[PDB]
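**Student:** Okay, handing you the structure first.
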There are 2 protein chains.
Amino acid sequence: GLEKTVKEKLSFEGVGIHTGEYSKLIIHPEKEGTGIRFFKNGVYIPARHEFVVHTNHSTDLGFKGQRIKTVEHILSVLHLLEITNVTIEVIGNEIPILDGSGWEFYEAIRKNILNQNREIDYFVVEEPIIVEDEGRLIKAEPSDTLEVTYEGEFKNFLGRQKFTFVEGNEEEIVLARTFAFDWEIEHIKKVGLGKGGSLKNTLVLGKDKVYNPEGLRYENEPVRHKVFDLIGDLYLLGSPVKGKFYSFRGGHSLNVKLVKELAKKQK
Amino acid sequence: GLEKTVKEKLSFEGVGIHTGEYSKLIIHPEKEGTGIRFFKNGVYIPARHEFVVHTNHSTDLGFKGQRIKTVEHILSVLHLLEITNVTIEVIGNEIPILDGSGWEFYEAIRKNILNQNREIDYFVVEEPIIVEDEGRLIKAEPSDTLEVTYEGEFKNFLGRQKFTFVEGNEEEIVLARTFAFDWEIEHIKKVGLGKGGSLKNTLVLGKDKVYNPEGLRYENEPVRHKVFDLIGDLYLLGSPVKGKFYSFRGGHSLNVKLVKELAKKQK
Ligand SMILES: O=c1ccn([C@@H]2O[C@H](COP(=O)(O)OP(=O)(O)O)[C@@H](O)[C@H]2O)c(=O)[nH]1
Ligand SMILES: O=c1ccn([C@@H]2O[C@H](COP(=O)(O)OP(=O)(O)O)[C@@H](O)[C@H]2O)c(=O)[nH]1
Ligand SMILES: CCCCCCCCCCCCCCCC(=O)O
Ligand SMILES: CCCCCCCCCCCCCCCC(=O)O
Ligand SMILES: [Zn+2]
Ligand SMILES: [Zn+2]
Ligand SMILES: [Zn+2]
Ligand SMILES: [Zn+2]
Ligand SMILES: [Zn+2]
Ligand SMILES: [Zn+2]
Ligand SMILES: [Zn+2]
Ligand SMILES: [Zn+2]
Ligand SMILES: [Zn+2]
């Protein structure tokens, strides 16, 4: 595919799920070879793994004293639409969470794609690889297309579910929202996070209940979201990815570990 | 024969003979039933006659405001190798002319053919047909194989030459370059074309001289090229062709006229 950027500036604003603070984004067009990067207080933070600074409950990037929290959803949408050249100006310390999914980003960006004059230089998984961490495990192997499968094992009604994304099924994961269990809310809050969470941007699940009045968008909405999160984390490789991934109970922390592993293998 | 596509992306770049502009192609694999089509600025332009928009000095395709010039050489090579399913991404407004023949295309694609699971549904000439135009004439009649004969009558040393291609002799026409007579250079340039022509991609012939220091690749290189051009134009029928063709002084304009004639006869 050809490198892409946006036709014109696109902006989004709202509260950040973790900081509880208001913030805004302005996605700026860029020319071939630029890549995806953020801009905050006069500092450019490339959307690459070398700049990750936190992976608990979100993926945060930082550089020269400037940090930006929760870049996973905007990067996932960008990865899925294959937007390769843009500068994401950030007014705040975190990306707006919006409704908790990538729907708003997806719809806006989708109808503003501008093809450019350069073939995408995809990051291609050359050989099989596995990363583990106390039960959690992610596996990557060669593939002509981006295929991501996530298998979750929850200690609640969700039980054991798995979902597979394949190129062309973008619309099946871009509406899946971020979720949290009532029993982990005190922790998240205690550790300085989740200050902006609500039933309006987060799916709260109990041992056998769903607090959101609207319920689940899909019976397996949670693993679809995990797939969504992983697509965004994979974009930290620097360019659109081509490979087959299988994540069992993975999180941002393991996703990033896998990313640095693939990167290390100068792939 | 079975439908074919390429094993992996193949790319070519260089100047376009007419625009003088730089451009690049990326031939992408496609699955059974796809067909041959171009991709430019988010628009798919099928390699079919309905999309022809210009036939003077090259065959150009267009759709939804997106145009691509000089598709004859890449389509001819594709037709000859029987590549039936690919998307030709185009970065520019014209296919790179390269050395003026189909050699580079032929060599690369040839060693990257991927047979697929479907029998080719060839376009078969069912009944005799003739198209004329002030001296020029093309005749088509049934045949189990693709046989193309071109007879040229030049007002220079070339005189009257004819060449016949038959399945299996692909390598005899894929090196024949595009040619031009010095007395027509001012015209071509005057009408906005030929901006990228040079002795490096075009064979320039005089009333009795050959400007290229390397000379002709064959004493009848020009009619071999015409045969080459006609093979490419015939592919605009939508699928590999089976028929016996005889062209006397034909050009892209008449080739296309014949194509639309055969197509009209819902053949
Ligand atoms: O197979 C799985 C995958 C995730 N989770 C839970 O999903 C919630 C989300 O947090 P996680 O540890 O996955 O980190 P994140 O993706 O937010 O970085 C946590 O409470 C996990 O224990 C689970 O129970 N089973
Ligand atoms: O039997 C022939 C066939 C072609 N030509 C010349 O070949 C050159 C190529 O131009 P053409 O009209 O064939 O255009 P094209 O095939 O590029 O559409 C022109 O100068 C023609 O007059 C010729 O002299 N005798
Ligand atoms: C489980 C993984 C992570 C992402 C963090 C989700 C945000 C946690 C915030 C808890 C939301 C609680 C909903 C009620 C808030 C309110 O009524 O103000
Ligand atoms: C008839 C169809 C074709 C288009 C061919 C492109 C024309 C450009 C030719 C190259 C120009 C070379 C200039 C030098 C002239 C000379 O040495 O006589
Ligand atoms: Zn491409
Ligand atoms: Zn924590
Ligand atoms: Zn979490
Ligand atoms: Zn997250
Ligand atoms: Zn998320
Ligand atoms: Zn003309
Ligand atoms: Zn011509
Ligand atoms: Zn031509
Ligand atoms: Zn030609």
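Numbers in chain B track Swiss-Prot; the residues on display, in order, are 2-268.
Backbone N, Cα and C atoms are what each Cβ position is placed from, and that goes for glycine too.
OK, Swiss-Prot features for this one:
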- B:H19 to Y: 22-fold decrease in activity (MUTAGEN)
- B:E73 to A: 10-fold decrease in activity. 3.6-fold decrease in zinc content (MUTAGEN)
- B:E73 to Q: Loss of activity (MUTAGEN)
- B:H74, B:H226, B:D230: Zn(2+) binding site (BINDING)
- B:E222 to N: Loss of activity (MUTAGEN)
- B:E222 to A: 20-fold decrease in activity (MUTAGEN)
- B:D234 to S: Loss of activity (MUTAGEN)
- B:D234 to A: Almost loss of activity. 1.5-fold decrease in zinc content (MUTAGEN)
- B:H253 to A: Loss of activity. 4.3-fold decrease in zinc content (MUTAGEN)
- B:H253: active site, proton donor (ACT_SITE)
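How about a rundown of where these features are and what they're close to?
**Tutor:** The secondary structure of B:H19 (mutagenesis position), as reduced to three states from DSSP, is coil rather than helix or strand. In sequence order, B:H58, B:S59, B:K70, B:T71, B:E95, B:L194, B:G195, B:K196, B:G197, B:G198 are the residues of the chain that are 6 or more apart from B:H19 (mutagenesis position) and have a CB within less than 8 Å of its CB.
The DSSP secondary structure for B:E73 (mutagenesis position) is helix.
Annotation for B:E73 (mutagenesis position): spatial neighbours B:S59, B:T60, B:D230, B:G233, B:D234, B:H253, criterion Cβ-Cβ under 8 Å with sequence separation of six or more.
The Cβ neighbour count for B:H226 (Zn(2+) binding site), using a 10 Å radius over every protein chain in view, is 28.
Annotation for B:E222 (mutagenesis position): same-chain Cβ neighbours under 8 Å, separated by at least 6 residues, are B:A177, B:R178, B:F180, B:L204.
Other Cβ atoms within 10 Å of the Cβ of B:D234 (mutagenesis position) number 29 in total over all chains. Secondary structure from DSSP puts B:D234 (mutagenesis position) in a helix.
For B:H253 (mutagenesis position), other Cβ atoms within 10 Å of its Cβ number 22.
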**Student:** Identify, among the binding-site residues B:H74, B:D230, the residue whose Cβ has the fewest other Cβ atoms within 10 Å in this structure.
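**Tutor:** Selected from the binding-site residues B:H74, B:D230 on minimum Cβ neighbours within 10 Å: B:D230.
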**Student:** An 8 Å radius from the center of the B:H74, B:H226, B:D230 Cβ atoms defines the neighbourhood of the Zn(2+) site; name the other residues of that chain inside it, in order.
**Tutor:** B:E73, B:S77, B:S102, B:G103, B:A177, B:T179, B:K227, B:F229, B:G233
